[PDB]
Every structure is written in structure tokens, then in C-alpha cells.
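**Q** One structure is given below, represented as C-alpha cells, and several questions about it will come after.
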Protein chains: 4
Amino acid sequence: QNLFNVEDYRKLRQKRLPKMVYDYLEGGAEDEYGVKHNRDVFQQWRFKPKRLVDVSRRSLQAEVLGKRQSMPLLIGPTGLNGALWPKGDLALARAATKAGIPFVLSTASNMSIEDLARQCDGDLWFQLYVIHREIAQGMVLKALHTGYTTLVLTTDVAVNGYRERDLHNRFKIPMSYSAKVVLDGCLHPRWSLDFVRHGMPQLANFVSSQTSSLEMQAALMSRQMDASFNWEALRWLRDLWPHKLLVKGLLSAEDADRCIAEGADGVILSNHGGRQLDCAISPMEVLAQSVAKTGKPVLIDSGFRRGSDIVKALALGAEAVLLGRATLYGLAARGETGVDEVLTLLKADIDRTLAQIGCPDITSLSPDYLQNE
Amino acid sequence: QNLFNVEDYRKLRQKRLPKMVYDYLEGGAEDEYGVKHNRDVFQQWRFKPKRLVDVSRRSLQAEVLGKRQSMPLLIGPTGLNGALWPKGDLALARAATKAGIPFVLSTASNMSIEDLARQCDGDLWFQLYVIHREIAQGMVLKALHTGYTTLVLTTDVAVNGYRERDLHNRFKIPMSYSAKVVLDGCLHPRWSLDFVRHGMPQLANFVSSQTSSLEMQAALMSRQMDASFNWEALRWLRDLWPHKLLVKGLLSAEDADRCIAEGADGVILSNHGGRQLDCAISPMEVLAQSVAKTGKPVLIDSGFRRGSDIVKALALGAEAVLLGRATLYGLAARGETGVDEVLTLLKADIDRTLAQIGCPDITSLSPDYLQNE
Amino acid sequence: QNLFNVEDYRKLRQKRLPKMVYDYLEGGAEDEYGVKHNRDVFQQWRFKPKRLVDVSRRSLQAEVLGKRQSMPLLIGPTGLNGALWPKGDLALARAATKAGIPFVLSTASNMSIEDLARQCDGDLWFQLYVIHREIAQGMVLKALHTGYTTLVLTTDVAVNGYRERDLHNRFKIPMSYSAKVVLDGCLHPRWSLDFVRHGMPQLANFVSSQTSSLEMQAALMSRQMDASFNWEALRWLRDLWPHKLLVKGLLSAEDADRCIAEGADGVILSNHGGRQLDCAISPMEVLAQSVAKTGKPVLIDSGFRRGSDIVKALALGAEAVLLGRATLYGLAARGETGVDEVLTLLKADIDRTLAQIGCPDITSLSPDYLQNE
Amino acid sequence: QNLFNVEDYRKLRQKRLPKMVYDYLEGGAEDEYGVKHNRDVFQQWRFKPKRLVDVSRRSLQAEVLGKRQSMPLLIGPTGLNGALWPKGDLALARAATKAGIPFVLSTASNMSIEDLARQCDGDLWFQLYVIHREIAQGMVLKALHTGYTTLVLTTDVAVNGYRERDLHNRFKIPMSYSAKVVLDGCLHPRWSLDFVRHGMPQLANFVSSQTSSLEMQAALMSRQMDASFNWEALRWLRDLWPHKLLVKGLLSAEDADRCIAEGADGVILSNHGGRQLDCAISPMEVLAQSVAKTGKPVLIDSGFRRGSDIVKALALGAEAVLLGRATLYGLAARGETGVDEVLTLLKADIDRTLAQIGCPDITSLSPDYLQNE
Ligand SMILES: CCCCCCCCCCCCO[C@@H]1O[C@H](CO)[C@@H](O[C@H]2O[C@H](CO)[C@@H](O)[C@H](O)[C@H]2O)[C@H](O)[C@H]1O
Ligand SMILES: CCCCCCCCCCCCO[C@@H]1O[C@H](CO)[C@@H](O[C@H]2O[C@H](CO)[C@@H](O)[C@H](O)[C@H]2O)[C@H](O)[C@H]1O
Ligand SMILES: Cc1cc2nc3c(=O)[nH]c(=O)nc-3n(C[C@H](O)[C@H](O)[C@H](O)COP(=O)(O)O)c2cc1C
Ligand SMILES: Cc1cc2nc3c(=O)[nH]c(=O)nc-3n(C[C@H](O)[C@H](O)[C@H](O)COP(=O)(O)O)c2cc1C
Ligand SMILES: Cc1cc2nc3c(=O)[nH]c(=O)nc-3n(C[C@H](O)[C@H](O)[C@H](O)COP(=O)(O)O)c2cc1C
Ligand SMILES: Cc1cc2nc3c(=O)[nH]c(=O)nc-3n(C[C@H](O)[C@H](O)[C@H](O)COP(=O)(O)O)c2cc1C
Ligand code: NA
Ligand code: NA
């Protein structure tokens, strides 16, 4: 284990995964100015430590939507985790659970709402795309009836982002074979062996006797995307769903406030990890405004790789941070154990950062610890 | 092939064109800080999407100078397109009309005012350089009588810009042969064959028994450039031309306002794609100001390569964007089909961008969708 | 040789030291954005020279904590200098005294408090880490009774910084052998020979019959670090120590002011040379503010390599600058002579800088000689 | 002649000159952040052209210190031009004269005050270092008696800058032979042949039967530098010199104003081409302030390579721009003809720039043509 940070796991993923799958994981939209901006924006703050503060007893635990967890991270929703590691959705969820944090299941998961709730008893969240009311109500109810605590509505994939790595690779659900496909698979024998042994992953929440192939399932899922979803549909969802409701994919304090007005319990500021709109702002640019404007839980993702990144968001008011690629690196490098190791480092990293800035209780973070640069 | 954006066609044009011709198309003035700045300035804005907006039915069509077109782009005027592809002016013109947008013919075209109007029935514009009243009145009249709808006066080539790529290549109108020339032509057989079969392109609006070679046509054209053209000459032109009149090459709101005061119907903010003055501002720096100061159509060019670039200019108030090199890459790679394809990508790209930022009708764009950085 | 500045000695140290030891000396925390920022920040000021000032007689001497020295530098505290050169602590100490400046011995030195005082008669300072009162009182007392004039309390190593060079190299106190270790030692025969002849360096202030190996000494030292050290413990130390007391590792004027309030004689602004917290501010960002807020001696370190760096800190109000790596490069390249030489270059460099900016007496420096940029 | 700008001549110099001489010409002080800043600062302004202005008749001529010249450039003072080209001082002066502009002779020239006035009838300036009154009065009077019109006092070389290229090369007046010297001379046969044919250049203003070698002359010149020269000595000089007096090497409006108060007719803002103090401001940073503060001629140098650079200084108020390296490139590349060609380009370049920004009369330049960026 010569692995000391998230980036060491990224490097390991790139060796195990075929170029085509790594490009699906790593790529962003168009020129990828956005993913770069998602990282660079964190250099806009530096730390002003408070010295001679007793930090001998540190606590990372905190309340997210009124419920205590061991640190303010979550494993956020990502589709097709089964391309990365067998039963990857369950790997992630078990690691989140051992680490004391929630896991968010994707509409596009390779393991169904119900199979995951049957095999793991952590705090499971479900994320729903913007889709047409009928089959949406079908998923929401399966999540209700199996004990999912909070529902996430992702609003930033009405239409698909223009990801040119996937276009250059021809990475699309009807795959077939190719000079490049076979070659890519052959130079990555560990993954290909895993792939033959276990088979093509399925869009498990679209499976049935009648839609029994991936090509069939994806076609159904894209037919269900609803680019007309508006504030009215959100009220419909608020009324259908009795527990915690969050709106994901927002990039303004104004939309954040409107979501709360229509009944949301909180929001997730996000640009989908730079995968949807290359020239979108980072959510860090509207965090403090959205926190000040709403007074309700503001969570955030997009670009987080280091404990200092996370700490900066928490000091500006964020209730918690969702990990996408960071823990996905652990998954495809080393499976469920990889995810455990990444969360173990990030916890140690957050904990070390709190020590060095003189703030022993994570809930007492504030901009006072930041220099604006 | 793998052609998914404008840059992929640049790569393709660079392979087909001989180095000297590629350098005439691509180059800018002196150090080329200006062409660089023309691209970089677009990073001064990022997008704040509005979510939970119905974007299932999008419209790109808009009024330019009171006339509806399918999207707010134009193929702007560029000279010597016949160096890029046989009958290059008509190719560009036929593609613009299929796509539903105007095409602007250059004073320096390889096909004459009249011959283009006899071969294309789109919305044709004519651009006139600052030149001496006599032969200017001649071209203006040919254009009026052949049904051109709009006249644009280009005001930024009083003197020739200092383009050091052409100087180092010895790319000048008395060409002759050389070790390098022949070598360049021989390494580009598709283009050289096209050139041998079809001959030396000619300045078609300067052809006559007396100026029967390209050298004589260019000698005449540069002797006709009139660095004294002032506000008086503009009024003279305004009285001579009864239809829509635009002034191109402005880089201040004050000059824009004066152009409107002297009867112009609108302006084109431009620095000639960085080809005339390396240290000129980008026209994006004075776009919002010119829109507020004149209240008349403000169009713009210089630097546009991505749909996101175009959308940012439209949200700051521009009526439309003219393309120079972007559609010239398609022309020089694959002719009229290449041009079609580039316009097809840019229309889809603009449309996708509108979807992602939550603005379904292009006419409702505003700075509200922008963050200034 | 061709040794004309500090960087030339870095190049020389890098050739003699094995890669693992060079990485312990050179490395910083995590991404090393901090060490980079420590250098770059000096570019935020440029010089406005005053001309037609008589600068024929220049003086570098100045009062630090009321005591005259030949120039306003100190060799600050660094641990494990014996890894760089035999008797490295004494070499540094003997060179400082020849140059007329204090030397600060580290808690983590390879030569004991008492043995250094028996072998050098300069102005010796002792730096104490934040540790448990019992053995702290022991070292403080050894230093008082052996004639140390100043005590500095380093407050920024509650927890160890995350230095990934050492982790990737497996550079840890239970070392052992390896393919890479032996290879590294064999490619650096001068250093390896020195190491074989002289043995494993020891934490000399933690030596006893029971902690008779380096592993045991380091085990003891890290168990003695006291993350609870607070303002109360500082008063305790203030009463225990009768002479000059400084607090090192501060990064705010507010903490500086509190340190003065609790009896300290001055402070050292520091981020431990970027080794503890990658995203910490440079202390130059809070230098002028700390000087104005306390009105007491404000010293500084972190990033200094050029005489111009030093002069800029002095014009903003700093009483003196401590050197870490700069004089360690001289030590590891050429021992006590290397250290002498580096101090000789830096004194000449400071003196030349004063000549060029028209300020003949170092004590009259002021921001008036600076432009903020 | 494939030479279209100053940089093409720099490239040519580097091939003809031995590395050691090129490094003396090109190098700056220490890290050479200063020369880089001297270039980069010009990117802080861009141009806002005025359109539809009659620029058919352009004039470059202007008054410098009340005397008309053909363009507001000067060839400024540089020592050891005879290392670059035989009788280089006379080459430069003849080119300045054919181009209609003054030439400034250096104290450190390879041709004496009197020999140059005997062989060229242009507008000759003399620059004097800060030196001890006696031999200074000897040079000032020779310049007076031979018709030099203006005297320049250079105040920024009290002590020598720390130029590490010269230190690495051992480029010092007692040269001798060496592995590197002979090798350098052998790989540059054109220059070495020139050097044997004509001999070691001499500090011609320090020549006599008694100080008849370069080693003797340089020793005398460095003994005469007077780091005590102050405002009193300046008044002495003002009284000794009856014609125009300028003070060179200033970097503040305050010193500029003081020079005028003590009788100077104007100042030259300069940092000696980045050769004296790496971290000095560019003089462009205090140009507009010095122009506004004094109301007397403010000239400038340091960093000028392009006509746009020059134009920007003139629009901020500068009376004229002195060239150092720019015309020295022409000299060592191609002798007197090289200097002619460089000035011909720069005139064409200034003239083209005025056309493109719509300002036909150079005296009507103003900040109105600039955008601050
Ligand atoms: C405009 C909208 C377009 C829709 C965009 C949809 C993009 C989604 C990408 C679909 C990829 C389907 O995910 C599927 O995963 C399987 C197993 O995990 C992998 O399987 C495939 O890739 C590997 C690459 O070496 C090959 O060895 C294998 O033979 C091939 O079938 C691919 O990853 C893909 O077949
Ligand atoms: C601290 C202050 C130090 C004082 C600084 C003084 C630096 C000044 C540099 C002095 C160089 C004297 O300039 C003199 O020029 C002659 C002819 O032009 C050149 O002559 C020399 O260089 C060339 C290099 O190839 C050799 O071939 C030749 O044999 C050698 O003598 C050198 O340039 C130098 O000898
Ligand atoms: C491969 C991949 C698949 C994703 N799938 C989904 C998804 O199915 N549903 C969703 O709401 N967000 C999805 N996301 C977005 C993440 O939830 C999250 O917003 C993003 O990854 C955070 O950016 P980061 O990767 O830099 O941490 C996906 C992200 C990636 C990288
Ligand atoms: C090869 C080339 C030729 C051009 N010729 C003309 C021209 O003849 N008349 C004109 O008004 N503008 C001309 N232009 C400028 C363009 O009309 C347009 O202003 C510029 O290309 C826009 O910048 P862009 O290439 O970055 O899109 C030319 C540009 C290029 C690159
Ligand atoms: C190898 C090394 C060891 C150090 N050891 C100590 C130490 O033991 N105690 C301490 O207070 N500071 C220690 N420091 C920090 C230095 O005292 C000083 O604050 C820092 O080196 C200044 O930055 P600079 O290297 O850029 O000059 C150490 C620094 C280095 C590089
Ligand atoms: C090789 C060289 C020698 C110089 N010698 C002198 C000199 O003897 N006296 C003087 O006043 N300035 C001298 N200068 C400074 C120039 O006069 C001028 O200030 C500087 O070169 C302008 O910067 P630039 O080279 O970027 O144009 C010298 C500059 C160079 C590069
Ligand atoms: Na299910
Ligand atoms: Na003389």
C-alpha cells in the first residue's frame, strides 16, 4: 500500500481500467476547462490558523439534515459503478456504512433500489433524475417502501453533456467489438477477465423480463428524461415524498432559495463534476451566498480531492460534501477495500487539517479561518 | 470522421492546406498576442444556469436587422477563399443559405459580386473596404442592382496589418517558385492538384483586360485603399446606399454611437480576427457598453470557436455573431460539405448550451445567466 | 566553484545528499503549493529606489530584541542537521557566530543543549516544541543554566504535517534496508561513507540508557508532543523562563498580539517553511499588519532565498529574518565552510541591494522603498 | 534580408557573437525577473482605435527638449559597443544621424568624446556616470567644447549589478585565455577574425600614454565611480554644464520632481535594462505620475522592442524613448547597416501603429487611445 492520497488511487485506476472506461470516468464536457476550474477554485482561499488552541481531542462528527454522522462526507450518486468493479454499488455502500456516512444510489445504478436495501443497512439515499411522473413514482415508492431516508432530485441532465472523450472512443450503450475495443480490453487483462466472468452490467432499475438487455434498458431510461420538469413537478414530488427532499445540480442562491420555498429540505450545489457544461461556475462560487440566503442545509460537490478542499467548503457554510470521482478511484483500483482506504485517508486528512488550523470541533468552522486571496 | 467541434476541422484544414496557405488563414499580426487574447477573453465569463425551467422546446431563430433567420450567426467576409477550396465563395454561400443564415461577400473575393448573385439565392451581404469614391460607387452599385440586402463598410484596413507569418514564408502576390514553395506544394498533393487543375485564383471584383493577372488586380486593389475615409465619406455612402448599412471594425462604444448618428443601421464590433493590430482589445470588452450606448443592432466577430463563446456574446446584448476562421476550417478541409458540417455542429452546440443554462428561447438571453469573474 | 547564490548550493546539496535525505530537507506538505507560494509571494513587491543618496558607507548591523548583531538574520531551528553533515548543528552554530548572528538549536537536534554550549560561544537560542510540562521544564532548565539567551516556543507541530515525499520514499525512523535504499546510498558514496564512519544520528536531547536507539528517541519525542498547549501553558512557560521569550509559527496579527499580551517578548511569523499545512498563507501576508498591531519585535521566516526577499520583509517592519533551508544547503554541500559561504553571499547581497535602492543604513528601511503591485 | 522585427536581429546577434559576449549584452541582474517584467508590463495596456479618422498623411516628427527630430526615439548610451562590431559607437551614431535622431555616447565607449564629434555631425549626447568631480569636469568640458548638446547623468550604477551570467562566464576585464574562451572564440569565426584583425577594444575616454591598456583604463574608471553623489553634486553639475541637462535612472515621480527642482531640464525613467536590480519596478509604472507631477520632459527606456511598446509610452506622456538592446542587436548582427535596418523597421512600425489606432499626428497621442486592462 504505497497509497497516501486520492491521486495515488487515480493513478492506480488508470492502470487497471481500459482507456475507454477511464475516459468515461475522468472526462468532462468539451474542452474540460470546467473540471480544471473545479480544482483551481480551491486555490482562491488559504488558511489562517489559530495557535495555542487545545486540539488534543478532535471531533469530526456532525448533523446532516438533523441526523448525526461520523464526518460530513457522503458518497454521492454515480451511474455505471458496475463497469468499475463487480457489484461496485454495494462496495461503495458498505464502505460508506463502515465509515459512518450515507451513500446515494443512482437512478443509473447496476444494482437495484431493492437489492441494495436488502444487502446493506447503512443510511441509503436515492437520487432521481428529472423524468416523466409515471415511472418516476414507481421508483420513488420502491425507495419509500424499503427505508431510503432522503430523496435527491438531480436537475442538470435534462440533455446530455457534450463529452468528447466518449465521442472519440464511441463509448455508447450499443458497443460491439472493434480494433480499439479488443485492443483496449487485451491491454487490461485484470479488468477484462472480471468483465467476462461477470457479464455486461445492467441498468438495474430498468430491468424486467421484457427489458432484459442493457441496450433495451438504456433506451427506456433516455426516453424517460423529462426536460420539461419545472417548479410544478417539484411540488408534485414534495407531496409524493414524505421524508427529506434535496435538489441537486443548482448553481445560484436564487434557485436554492426557490427550491426551499417549494418544500425542499435543502439543496446540493453542483455542476455534475464538470461533465455537463464546460463553462459553468464552480458551486464554490455561490456557496456562501446560498448559505446566507436560505438558512437551510446547503451541501456541495464537484472538484473535491483533498481534505483542505472539504474544510474550506465547511468553513464557508456547507453542511456536507459529496464525493464522486474521489471514492470511485478507490473502487476501480481495489474494489470495496479501495473505497475504505480512500475514506480512511480523507478522514485522517480532514482531521489533520483541523489540528493544523486550530479548530478542534468541526462544527465551529467559519470564514474566520480563511484568507480570501 | 472524428470531427466533433471546430478545432477538429482546424486540424483537418492544416493537413490538406500547404503550410504557406494555412499560415495566411491562421496567422495574426506580429506576436499574435491578439488572436490569443481573442480566445482567452471568453474565459472572463462563466454560466449560472437556471434550473427547473422547461427546455423541452428550444428555439434558435432570431431577428437580425428586423429579418428572421434560423440562428444568430453569419458567415462573415473573408478574402481569398478560392485559395482554400475551388469556388470557395460559393461553397460558403450555399452552406449559409441551407443553414438559413446570411453570407457576406468580401471586396477581395475570388468570385464576383454578380457571379455569386447569379449562383446563390440566399441573403447576400456585401462588404466594401475603405476605398476611393469612384470605384467604390461602382461596386456598391453592382451590389444594389443584383439584390444584395446589406452593405458593410470595413474600416480597419486603411493600412495593411503586419503579419509576420506571410513575410517569413515569402507569401506575396508575385509568388514564383522556390525550394520551399515546391516542397510545400509537393507535400500537399490534394491541394496542389486542385490548384494545377483550376489555376491561380483572381480578385474577381478587379478583373478586366488591363488587370488580367492576380499581380495587377492586387496592385490595383491596394492603390485603391483610402486611409482618408472619414465621417463625411460615411454620409456619402449612406446616401448612395438605400438599404441596411453596417460599419465593421469598431472597438469603442463612442465610435459605434457616432456611426449610428451618421445613419448606419448597426455596427460590427471587430478587430479583424487579430490580423490588423496585435495589441487591440477584443470587441467583447466593449460589447455591453456599445449595446447600452447605441440601442441599435450591435453585431460582433473575432475569436468565436465554441457555441459557449457565441451564447456569451448574445447574453451581453449582441444581435448576432459573424464567423471567420471557424467556417473557413470546414471549407478548407472538405469544401461546401465541410462548411455545412461546421454549421451543423455550431447549431447543435448553441442549442445544447441553451438547454444546459435553462434558457429555451435564444431571444431571452441576458447577463443574468452570466457570472463576471 | 561556480557558487554565486543560494540556489547554486541547493544544486550542490542535491548532488551530495541521497535522494531520500534531499527529499526530507526540500519537501513540503502534500501538493507543495505552500512552498511554491512562499517563494512567489515575494513577487508582490518591487523596489522604488531613491537616487542621489550617498551610499558610500553602508551599515548592515541592527538591534534584535535590544541586542546588536552584524546583520538582521538568524540561523533558525531545524531538526536532524546531523543527517546533512557530521556535527551539523555545531557547524551551523560556529558559522553563525563568525558571521555575528544568533543560532537557534532545535529540540530535535543531533547534538545536545549542553554539548553545543560547551563547544560554541555565540549567541545561542533554544527552540522548544509544544510538549508536556514535565520534560519541557527539564530542557528549558538545561538551557537556562548553560547560558542560552532566548527561548522560542514552536506552536505549529501539534500534529505532524503530511509530507508525501517521505511517505513515498519510506523515509521513516525504523529505516532498515531496501533495493532503493542501498541503491540510493551507493549512488551517493561521499555521504554514505560519512554515514558509515560516523553512525546513525541520534536525538541528542532524548538520549538515555532506556532510549538508546534513534527509534526509541523518536518514539519518546512524538509521545511528548502536547496538542493541548494553550494560552495557559504559555504563561506557565513565561514564568519558568526569565530571559527573552518568542512564539514561533504564528500566522495572524491577532495571535501575535495575544502572545505579546501573555508576556512574550516578540513573535516569529512562520508556516514552518511550507512543511506543516500546504494551504497556509505565507507570513508575508500578515507581516505589516502584525508589526502595526503589536509594536513589539516581529521576526519572520519561510521562503527566504535572495537578499531582495530579506530586504522586502525588513522594509515592511520585520526585526529580522530566520533562515532554514538556505543555510542548510551550504551545510549539506560543504559543511561549516559551505554555511560560511552562504552567509557571506547573503550579507553581500543584502548590502548590494541597499546600495541599489538608495538606503545606506538598514535600520531606515520602510515601505516607502516598495511598490505594492 | 529575412528580417522583419527586432527579434529577428536578436536571433542573428546570438549566432555571430560568442556566447560570452552575447551573455554580457543580453543578461540581467540575478534571476532576471526584471528584464522579463520590463517586457511583460507592456501587456497591461491595449489599444482602443478611433475609426473613420483621416490618417492618409501621418507625421512622426516631434520636439525633444524643444528641438525637432524625425521621430521620438534616441539611441541611448551603452558601453563596450566595440565588442559588438568594429567602431560600433560610430556605426550607431551614423545610423541615428541618417534616421534623424540623437545618439548618446557612453562614458564607457570604445571611441572617445572627441573622435566621435570629429567624425559625425549628428545630434550627439554625452552620458556621464556618478563620479568624482575632478575627472568628471574633464569629460564634461571636452563634451562642451566639441558641441555636444545635452548631458545625461546616469545615477543607477553607484555599485555594479549582480549579473550572474558574467560571473558564470568569468567575463571580467582581465580576461586571458581558457578552455571556454578559446572554444567560444573558435565556434564564432566571423567575430573572432574581426577581433584579431582590430584588437582589444579600449575605454577610449580613459586612454593616454600612461593608461594605455584596457586593464589600466577599467581600473581607473571603477576608481572614479562616486557612490556619494547627491543633490549637492547635481547642483555643481548644473552650474558646470550650460546646455540641456537630464537625469537618467530614476524610478519615482518624487525623484523626478526633485531633479527638476535642482535645475535639470528633464529626466530619463529607467532601470538600466534590468541589469542593476532584478526586483526594480519598470519605469512604465511611474511614467504617467512623473509626467503629471513635473510637467517637464519625461523620457523613458528599459524593455522597448516593438513599435506598440513605444506608442504606449508616448500616449502616457513620455517625450521620447531610448533604445538600448534593440539597436545593439542590429549592430552585432550586421554593423552600421544593421542599425539602419532596425531603425527603419521601428519607424515603419510606429507609423503603422499610428495608422491602425487612428492617430495621424504623433503629438496628439493620449491615454484616450488606451484600455487599462
Ligand atoms: C447523446 C447521448 C449518448 C448516450 C451516452 C451514453 C454513454 C454511456 C456509455 C455506455 C457504456 C456502456 O458501458 C459498458 O460497460 C461495459 C462493462 O462495464 C464495457 O464493455 C465494453 O468496453 C470494453 C472496453 O475494453 C470492451 O472490452 C468490451 O468488449 C465492450 O463491450 C463498456 O464500459 C461498455 O460496454
Ligand atoms: C564587480 C565588478 C566587476 C566588473 C565587471 C566588468 C564586466 C565587464 C566585462 C569585461 C569584458 C571585456 O571585454 C572584452 O571584449 C573583448 C573584445 O570585445 C572580448 O575578448 C575576450 O572574449 C572572447 C570570447 O570569445 C575571446 O575570444 C577573447 O580571446 C577574449 O579576450 C571580451 O568581450 C573581453 O575581452
Ligand atoms: C462517472 C460519473 C457518473 C455520474 N453519475 C451521476 C448520476 O448518475 N446521477 C447524478 O445525480 N450524478 C452523477 N454524477 C455526478 C456526481 O454525483 C457528482 O455530482 C460529481 O462527480 C462531483 O464531481 P467530482 O467527481 O469532481 O467529485 C456522476 C459523476 C461521474 C463522474
Ligand atoms: C483569411 C482571412 C481573410 C479575411 N478577409 C477579410 C476581408 O476581406 N474583409 C473583411 O472585412 N474582413 C476580413 N477578415 C476578417 C473577418 O471578416 C473576421 O472579422 C475575422 O475573421 C473574425 O475573427 P475569427 O477568425 O476569429 O472568427 C478576414 C479574416 C481572415 C482570417
Ligand atoms: C528539514 C527541516 C527541519 C526543520 N525542523 C524544525 C524544527 O525542528 N523546529 C522548528 O521550530 N522548525 C523547524 N523547521 C522550520 C524552520 O525552522 C523554518 O521555520 C523554515 O525552514 C523556514 O522556511 P525556509 O526553509 O523556506 O527558510 C524545519 C525546517 C526544515 C526544512
Ligand atoms: C550592454 C549594455 C551596456 C549599457 N551601458 C550603459 C552605460 O554605459 N551607461 C548608461 O547610462 N547606460 C547603459 N546601459 C543602459 C541603457 O542605456 C538603457 O538604459 C537600457 O539598455 C534600456 O533597456 P533595454 O536594453 O531593454 O532597451 C547599458 C545597457 C546595456 C544592455
Ligand atoms: Na428495486
Ligand atoms: Na576625447
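In chain B, numbers come from Swiss-Prot; the residues present are 3-375, in order.
This entry, so its header tells us, was determined using X-ray crystallography, 2.2 Å.
The backbone N, Cα and C atoms fix where each Cβ goes, and this holds for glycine too.
Feature list, courtesy of Swiss-Prot:
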{"type": "BINDING", "residues": "B:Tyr26, B:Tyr131, B:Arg165, B:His274, B:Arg277", "note": "(S)-mandelate binding site"}
{"type": "BINDING", "residues": "B:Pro79, B:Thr80, B:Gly81, B:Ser108, B:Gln129, B:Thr156, B:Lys250, B:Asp303, B:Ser304, B:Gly305, B:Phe306, B:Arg307, B:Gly326, B:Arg327", "note": "FMN binding site"}
{"type": "MUTAGEN", "residues": "B:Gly81 to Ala", "note": "23-fold decrease in catalytic activity with mandelate as substrate and DCPIP as electron acceptor, but no change in affinity for mandelate. Shows a modestly higher reactivity with molecular oxygen"}
{"type": "ACT_SITE", "residues": "B:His274", "note": "active site, proton acceptor"}
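Describe the structural context of these features.
**A** A C-beta separation below 8 Å, combined with a sequence spacing of at least six in one chain, links B:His274 ((S)-mandelate binding site) to B:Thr156, B:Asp158, B:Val159, B:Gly163, B:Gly251, B:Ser304. DSSP assigns B:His274 ((S)-mandelate binding site) to a helix in the three-state reduction.
In the three-state DSSP scheme, B:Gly81 (mutagenesis position) is classed as coil.
Sequence-distant contacts of B:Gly81 (mutagenesis position), defined as residues of its own chain at least six apart whose C-beta falls under 8 angstroms from its C-beta, comprise B:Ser108, B:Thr109, B:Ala110, B:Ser111.
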**Q** Within the set B:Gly81, B:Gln129, B:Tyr131, B:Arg165, B:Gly326, which recorded positions show a CB-to-ligand 4 distance under 6 A?
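**A** By the Cβ criterion, which requires under 6 Å to ligand 4, the hits are B:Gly81, B:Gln129, B:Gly326.
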**Q** If I take the Cα of B:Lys250 (FMN binding site) as reference, which of the binding-site residues B:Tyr26, B:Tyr131, B:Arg165 has the closest Cα?
**A** B:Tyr131
**Q** Who sits close to B:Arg165 ((S)-mandelate binding site): which same-chain residues at least 6 apart have their Cβ under 8 Å from its Cβ?
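**A** Within the chain, B:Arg165 ((S)-mandelate binding site) has Cβ neighbours under 8 Å at B:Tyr26, B:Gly29, B:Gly30, B:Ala31, B:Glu32, B:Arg277.
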**Q** Out of B:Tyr26, B:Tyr131, B:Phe306, which has the highest number of nearby Cβ atoms, where nearby means within 10 Å of its Cβ, if these are the binding-site residues?
**A** B:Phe306
**Q** Please compare the binding-site residues B:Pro79, B:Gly326 by how many other CB atoms fall within 10 Å of each one's CB, and tell me which has the fewest.
**A** B:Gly326
**Q** Just the number: how many Å between the Cα atoms of B:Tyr131 ((S)-mandelate binding site) and B:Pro79 (FMN binding site)?
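**A** If we compare the Cα positions of B:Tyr131 ((S)-mandelate binding site) and B:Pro79 (FMN binding site), the gap is 11 Å.
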**Q** Highest Cβ count within 10 Å among the binding-site residues B:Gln129, B:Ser304: which residue is it?
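**A** Checking each of B:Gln129, B:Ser304, the winner is B:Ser304.
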